[PDB]
Amino acid sequence: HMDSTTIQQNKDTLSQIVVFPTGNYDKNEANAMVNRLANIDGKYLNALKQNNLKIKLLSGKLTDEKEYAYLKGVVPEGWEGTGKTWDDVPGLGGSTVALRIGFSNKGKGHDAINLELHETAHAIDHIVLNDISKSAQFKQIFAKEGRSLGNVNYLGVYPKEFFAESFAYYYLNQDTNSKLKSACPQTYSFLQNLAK
Ligand SMILES: [Zn+2]
């Protein structure tokens, strides 16, 4: 069902999680990113807020921020041989979350179906759920279904990436939610029980 009141409730929660950048930027698109984050189960959002995880929206490069200067010139895991570095990567998630405004869609310098959901899933995985993507249960599921969203040499190799991408499929919209259920039924059930 359409749940605009739930989206509003999660947006209110996100008002204490999202950090907007200093420069000038597409304010409507930044708002759209927060709206897409509001699709995440509010339980997870409040757990992130409890741990003081900030979702930083950026108007420049990731490596333009002081706290990510250590990534200048660094080649992401699995991107070796491409000539690309973290300077060009629009999203990072884990112990922090940082997201370049405008780069949400797949192919905008990254492979995720949605940037902000993929990166925020990393933080939920790592901060809230103590690296559940490395848990024995998820490793068994990943062994069977980890290639079934495609990108078999990336998602199919790194369980934390398969977790983050599956989470993004689960929460982006009903189409991606349905595609996940069909391609990765055990992963879908796992995320269902996790939110239950
Ligand atoms: Zn990732």
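Indices start at 1 and increase along the chain as displayed.
Determined by X-ray crystallography, 1.8 Å, according to the entry header.
Cβ coordinates are placed from backbone N, Cα and C, and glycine is handled just like the others.
What Swiss-Prot lists as Zn(2+) binding site is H118, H122, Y154, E161. Taken from Swiss-Prot, the feature active site, proton acceptor applies to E119, supported by sequence analysis. For the mutagenesis result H122 to A (Swiss-Prot position 146), the note given in Swiss-Prot is Not able to bind zinc. Highly reduced activity on fibronectin. Loss of activity on fibrinogen.
Same-chain neighbours of the Zn(2+) site beyond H118, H122, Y154, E161, judged by a C-beta within 8 angstroms of the site's C-beta center, are, in sequence order, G93, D111, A112, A121, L155, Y158, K160, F162, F163, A164, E165. In the three-state DSSP assignment, the secondary structure recorded for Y154 (Zn(2+) binding site) is coil. When the recorded positions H118, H122 are compared by the number of other CB atoms within 10 angstroms of each CB, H122 has the fewest. Its Cβ placed at the centre, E119 (active site, proton acceptor) has 24 other Cβ atoms within 10 Å.
Secondary structure at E119 (active site, proton acceptor), as computed by DSSP, is helix. For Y154 (Zn(2+) binding site), the same-chain residues 6+ apart in sequence whose C-beta sits under 8 angstroms from its C-beta are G78, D111, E161. When other Cβ atoms within 10 Å of the Cβ of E161 (Zn(2+) binding site) are tallied across all protein chains shown, the result is 24.
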